[PDB]
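**Q** Could you have a look at this structure, given as structure tokens, before my questions?
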There are 2 protein chains.
Amino acid sequence: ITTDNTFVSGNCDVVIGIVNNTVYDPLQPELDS
Amino acid sequence: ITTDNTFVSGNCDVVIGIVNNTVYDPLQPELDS
Ligand SMILES: *[C@@H]1O[C@H](CO)[C@@H](O)[C@H](O)[C@H]1NC(C)=O
């Protein structure tokens, strides 16, 4: 589950049945170094 | 209106009816920080 596979819209307070997990950002390891 | 929503092809000298605006790049605030 990455940012190029999913898209952001709204918040977790609207979707019925949303699970809490993590989404990997490919920009973070490139910018940390 | 961002780069992840629009694609670049040609320039503003060809397409009729193009207007000037600013496009927000999400990479820039992350790179500056
Ligand atoms: C994560 O999702 C669960 C699912 O309902 C929620 O209860 C919780 O408040 C969310 N946030 C957390 C665990 O920080």
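Going by Swiss-Prot, the residues shown for chain B are 1115-1147, listed in order.
Keep in mind that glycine also has a Cβ here, set from the backbone N, Cα and C atoms.
As annotated in Swiss-Prot:
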type	residues	note
VARIANT	B:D1118 to H	In strain: Alpha/B.1.1.7
**Q** List the same-chain residues at least 6 positions away in sequence whose Cβ sits under 8 Å from the Cβ of B:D1118 (variant position), in sequence order, or say none.
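**A** Counting only residues 6 or more apart in sequence, the Cβ neighbours of B:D1118 (variant position) under 8 Å are B:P1140.
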**Q** Would you mind pulling the DSSP three-state label for B:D1118 (variant position)?
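**A** Once the DSSP labels are grouped into three classes, B:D1118 (variant position) ends up as coil.
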